[PDB]
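**Q** After the structure tokens below, expect a handful of questions from me.
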Amino acid sequence: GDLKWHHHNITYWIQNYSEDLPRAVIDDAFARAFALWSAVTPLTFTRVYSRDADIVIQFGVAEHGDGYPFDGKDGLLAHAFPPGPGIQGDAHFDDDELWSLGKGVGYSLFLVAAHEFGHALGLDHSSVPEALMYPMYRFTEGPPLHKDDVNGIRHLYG
Ligand SMILES: COc1ccc(-c2ccc(S(=O)(=O)N(OC(C)C)[C@H](CCN3C(=O)c4ccccc4C3=O)C(=O)NO)cc2)cc1
Ligand SMILES: [Ca+2]
Ligand SMILES: [Ca+2]
Ligand SMILES: [Ca+2]
Ligand SMILES: [Zn+2]
Ligand SMILES: [Zn+2]
């Protein structure tokens, strides 16, 4: 089983943007979230400008083109597909949510992106509450990766 990427140079394309944050702040949150996973895998993550990228990132609302619609404010925050072709590996963010970074209102794009990118590398949800892959958003200033996350990603990639 174990869905995983079968190449090391993973490419990504930011297909569109939310207006909740500066373009540069969005780019960097995504870059940081990839940096998390880069460090503990044999994968590199390169930003490209191409619909052929492995991980296509999209901000969307309601039906946004994949038949899995978002649900307005609250409920779903984001979803991502495990490794593979096409829609597989892609990460979508619900722009009916308020996207932010600091403590306060809205959801940390960085933290939600780090969780989504976990899925996009092949991780399912964890049963360990403190875990990045635990299916509960919580804002933190602490290091996001937990042993269980690293255990999980090593299970796939070595
Ligand atoms: C500690 O830092 C964080 C940050 C964010 C999250 C997080 C992210 C999304 C959701 S959700 O509410 O949209 N929703 O999940 C609910 C239903 C539990 C979607 C559900 C959609 N979903 C899955 O159930 C799932 C299972 C396995 C792979 C990929 C997915 C996926 O995209 C989600 O999990 N997105 O990642 C919730 C929490 C968790 C921890
Ligand atoms: Ca929502
Ligand atoms: Ca893809
Ligand atoms: Ca929004
Ligand atoms: Zn989607
Ligand atoms: Zn999830």
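We number chain A the way Swiss-Prot does; in order, the residues shown are 112-216, 392-444.
Backbone N, Cα and C atoms are what each Cβ position is placed from, and that goes for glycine too.
Straight from Swiss-Prot, here's the annotation block:
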{"type": "ACT_SITE", "residues": "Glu402", "note": "active site"}
{"type": "BINDING", "residues": "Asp131, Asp206, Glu208", "note": "Ca(2+) 1 binding site"}
{"type": "BINDING", "residues": "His175, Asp177, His190, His203", "note": "Zn(2+) 1 binding site"}
{"type": "BINDING", "residues": "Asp182, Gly183, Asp185, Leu187, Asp205, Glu208", "note": "Ca(2+) 3 binding site"}
{"type": "MUTAGEN", "residues": "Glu402 to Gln", "note": "Loss of activity"}
**Q** List the residues in the vicinity of the Ca(2+) 1 site, defined as same-chain residues other than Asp131, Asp206, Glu208 with C-beta within 8 angstroms of the site's C-beta centre.
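**A** Other same-chain residues near the Ca(2+) 1 site: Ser129, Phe170, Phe204, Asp205, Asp207, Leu209, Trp210, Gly392, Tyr393.
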**Q** List, in sequence order, the same-chain residues at least six positions removed whose CB sits under 8 Å from that of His190 (Zn(2+) 1 binding site)?
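**A** Result: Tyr179, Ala202, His203, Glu402, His405.
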**Q** What's the CA to CA span in angstrom from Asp177 (Zn(2+) 1 binding site) over to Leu187 (Ca(2+) 3 binding site)?
**A** 15
**Q** For the recorded positions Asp177, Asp185, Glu402, which one has its C-beta crowded by the most other C-beta atoms within 10 angstroms?
**A** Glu402
**Q** Just to be sure I understand the contacts, which binding-site residues have a Cβ under 6 angstroms from any atom of ligand 5? Candidates are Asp131, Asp177, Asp182, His203, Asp205, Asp206.
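**A** Once distances to ligand 5 are taken from each Cβ, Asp177, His203 fall under 6 Å.
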**Q** Checking the binding-site residues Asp131, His175, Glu208, which are within 10 Å of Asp185 (Ca(2+) 3 binding site) at the Cα level?
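**A** The binding-site residues close to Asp185 (Ca(2+) 3 binding site) (Cα within 10 Å), listed in sequence order, are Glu208.
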**Q** Which entry in the list of binding-site residues, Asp131, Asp182, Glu208, has its Cβ near the fewest other Cβ atoms, using 10 Å as the limit?
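**A** Result for the binding-site residues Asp131, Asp182, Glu208: minimum number of other Cβ atoms within 10 Å at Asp182.
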**Q** For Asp182 (Ca(2+) 3 binding site), which DSSP three-state class applies?
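**A** DSSP assigns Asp182 (Ca(2+) 3 binding site) to coil.
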